[PDB]
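Below you'll find the structure, written out as structure tokens, and then a few comments.
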Amino acid sequence: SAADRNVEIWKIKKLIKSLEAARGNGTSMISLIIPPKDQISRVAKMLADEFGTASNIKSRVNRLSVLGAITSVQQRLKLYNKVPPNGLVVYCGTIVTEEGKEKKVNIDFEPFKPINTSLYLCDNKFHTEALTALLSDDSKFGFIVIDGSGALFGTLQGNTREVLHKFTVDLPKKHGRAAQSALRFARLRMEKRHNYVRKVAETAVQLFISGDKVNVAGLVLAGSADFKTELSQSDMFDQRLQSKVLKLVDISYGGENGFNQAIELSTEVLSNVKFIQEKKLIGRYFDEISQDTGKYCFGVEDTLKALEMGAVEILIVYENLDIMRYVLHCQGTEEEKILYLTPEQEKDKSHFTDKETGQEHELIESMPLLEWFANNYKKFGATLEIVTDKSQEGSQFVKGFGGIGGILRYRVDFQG
Amino acid sequence: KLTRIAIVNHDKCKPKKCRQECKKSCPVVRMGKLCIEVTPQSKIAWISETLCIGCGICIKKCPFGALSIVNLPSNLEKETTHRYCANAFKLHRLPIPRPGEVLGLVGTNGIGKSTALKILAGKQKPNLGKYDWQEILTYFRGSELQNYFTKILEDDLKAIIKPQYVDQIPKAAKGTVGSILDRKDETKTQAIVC
Amino acid sequence: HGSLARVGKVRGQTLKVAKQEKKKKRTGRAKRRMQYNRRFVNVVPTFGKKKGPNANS
Amino acid sequence: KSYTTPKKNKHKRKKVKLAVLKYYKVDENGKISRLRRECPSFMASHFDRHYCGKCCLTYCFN
RNA sequence: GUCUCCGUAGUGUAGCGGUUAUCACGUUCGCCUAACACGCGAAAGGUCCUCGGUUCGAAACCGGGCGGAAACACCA
RNA sequence: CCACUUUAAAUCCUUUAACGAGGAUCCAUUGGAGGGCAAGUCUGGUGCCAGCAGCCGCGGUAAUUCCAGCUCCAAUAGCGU
RNA sequence: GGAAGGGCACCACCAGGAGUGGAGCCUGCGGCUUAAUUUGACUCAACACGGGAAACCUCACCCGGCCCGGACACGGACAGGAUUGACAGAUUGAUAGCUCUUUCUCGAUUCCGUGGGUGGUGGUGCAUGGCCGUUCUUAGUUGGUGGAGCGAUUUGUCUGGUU
RNA sequence: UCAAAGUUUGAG
Ligand SMILES: Nc1ncnc2c1ncn2[C@@H]1O[C@H](COP(=O)(O)OP(=O)(O)O)[C@@H](O)[C@H]1O
Ligand code: SF4
Ligand code: SF4
Ligand SMILES: [Mg+2]
């Protein structure tokens, strides 16, 4: 289900927030990630020698901490017997927190996406750079490696490299050694060679499409032998699929070994793509400003007022705002309100006296905005679009307009 | 290499009547930056073309169209001979009078031709886009301008102008033509000119 | 690897203070006089295991 | 030190000393009439009970 | 398409119709070591590819299934 | 700053009247203070970070080595790189 | 030093004993578990050790509730009594006056600041003392004055026999 | 009058 997946992402994001905060005085913390294919024994051994080494650590508080963590991460791994699919992510240590409370913790879990990123570390802190880099890069891209020998269809995350389906074929010989039959055999060879392409072009629809919509934001075709092109520019390959043909890549090698080659030759394009789509969206946002229209908005005050009401269509936000939603509160009267304060206005501000009554209006702690949108953009109007300051249209959005706004579902006049 | 000028027609802007509008509509100003400064008091709406995007929203909004934003080549920010105010017209370079020669100015009007001529007459000091004389001359070395302006400042060169609007000479000078030529004579060559 | 982030980390957060108001310090020759006087003529005391000009227990 | 909202603190007492306390009345200037009942060993008035302020003795008429 | 063969603990393989399914490696648990490795002692672990048949009895013999691999595709 | 002098004509010095100092002022800097190498085991912040350091090094929660305050030292209409 | 000489110790061997390792249990660790399962010590030189055989106490741990045992000062606070201590009855686990309603009270205690204390089986034995243990149960160790080396050092403290 | 015996925190 989609809702259960969104809960598991929120769970993991919250886990990361805590682990980045954690910290512990003295001590170290086992960052650890065991990729899908790995043998867990291999990990147990590694740990066991990492243990034996750590027993010569000169510092006590560090030593005994590290030994403890390694003792306990081994015990976690004992509860699994094969590596869970989609990898494993363990995070031992002895985190410190408020109240002077030294507490041990051992968070292991199969992460929801497969991942292809091993890591081991002892250091003062935990390392969750891998994990954030697997929530950021959703963008699944489809690969199809055509060759005279055979095909390979496969999907692709940031790091993760899946193999969907494949086959090979006995295509005919190049030549027909009779004078007349030469011509017929040629025409016949052309028919079976094309038929193979027809099969590939159907299979790709069968694999990379789902509910009359392609599941992959690109569709890299690869290979050699002027074949990938024969697919690329045919009437057989479905136009919604062929719309997202993103590259024809000439690879040496074929099949599985062909795959990796096809990805490394593709790397540059799949980066550009994410920026291209961003440029396109904001480009439209600006079109509504360029023409009078009315169906745009900008600056929290206006934008959220548009959201609250007959909502926006698309809401565009620069992926980090500073800007933060605070929940202000009164001591005596119990009257309360909420405000969207800038980095300067949030840090120190004499504004927040109650004035009418005459008391110090205390600001109960914040929830940072971009995250606030991410929580509850669905309870409004939808399509929360994170953007960047890399493109010229991107920067103009971030710099000028404030990296916040949205394309509206109809024309609205604003006042004050 | 492209920058922006903002221009405010001091006649068409009436900040009291319209109650702002530019302030409210400008994203930079909503962003929280001093891109426009107006108030109901104070004539003429100011803009920091520095902080301006050049969104082209304020231009649409203002109810008399007082605000005109344009672009201009980044080259030309060096060679700025005169700018009368903030958000005013901006001449770049001057003509290069050479003596013994009639200098033909050409181009469409509303393009600083009068400002050029005032400057060259010496009535106008070319502020050089500051809004001085030794600092001015030094800016015009290597070029006939420095000889021109230096010549102006020690021997006061008399600046004489045949104006554009000919029909505001009548409403000023009285008497006959023959009388007026005699009064203004100095060369003593009326008959030859007539 | 490693970010170019923290940069001015410390200098930023240090506890800023004013630099007091003492005096116009004597300059040129007069300074030199005063220096000379405090090495040789004022103190010249009974010794007690070596000296210190900016020492402080 | 994240204190829980519904738990909160617990305030202690605040007394109210209402100026000079009156327990007496003036009957014909010279003589005096006491208002509240005294101890046997002012055993003051409750809404039903007669509670002491010192020796902790307690009484009531049903 | 044809004809052929092979599908057995985690891996690679033995297996002569009645077997606790053999061997090696790997795994786990002791020791040996300061530790680890090497070493020593122990232990766990086969859906015998799938289904049906024959047989008193089938992991094998016989049939069909899903997998996997060689050889042929010549004369115009 | 009057006036001479100067000078081709001037300026500058020079001479010279008249005004012209309580240091809040007419305000002296530049570099350093662990060793080489003169001079703080001082006081705050940072916590192998930021940073310093020609070299040796300092920095991983009492830093004589960082960022600051105080003092001190060298040279001084100059001193660094 | 898987270099040679000597020479020694049942925390070394040999000869043997009694064993431990096997079993059930007792108890200590580490793990897992848990509100909490407090913590120190991990080769000899941690693990029936902390004189640690915890019902409570111990106790640190956790989940609840009282209490001040907040000295002294400078002040503000001084009496239209600052504002220590209270049977009900509700509540509470509780015969905690802990709280709400109501009593009435020492009468000069108080409360609020600041300076500042004080305590803490809180953190740090890698900031220290003391005390242990271990090196290390062996025969080893030192300067004076002379001699030897620019010196670091060396000789004395030694070939041999002896113990 | 010679079998085998490889390695050693990045965590100061
Ligand atoms: N004194 C002034 N103060 C403010 N604005 C001026 C002044 N003189 C001219 N302008 C502005 O400059 C613009 C162009 O004038 P100008 O340059 O004199 O004409 P031209 O371009 O023909 O030489 C006018 O629109 C006017 O608003
Ligand atoms: S132009 Fe667009 S941006 Fe530049 S000022 Fe007027 S409004 Fe603000
Ligand atoms: S600019 Fe147009 S709008 Fe802004 S004040 Fe002057 S007139 Fe009113
Ligand atoms: Mg030095």
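Here Swiss-Prot sets the residue numbers for chain A, with the shown residues being 6-421 in order.
According to its header, the structure was obtained by electron microscopy, 3.7 Å.
In case you wondered, yes, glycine gets a Cβ from its N, Cα and C as well.
Listed in sequence order, the same-chain residues six or more apart from A:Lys63 (mutagenesis position) with CB atoms under 8 A from its CB number zero; the list is none. Under DSSP, A:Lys63 (mutagenesis position) is assigned to coil, being neither helix nor strand in the three-state scheme. Annotation of the published mutagenesis A:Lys63 to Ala or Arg in Swiss-Prot: Loss of hydroxylation; the original residue is retained in the structure shown.
Counted within 10 Å of its Cβ, the other Cβ atoms near A:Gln185 (mutagenesis position) come to 8, all protein chains included. Under mutagenesis, Swiss-Prot gives A:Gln185 to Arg, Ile or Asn with this note: Abolishes methylation by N6AMT1.
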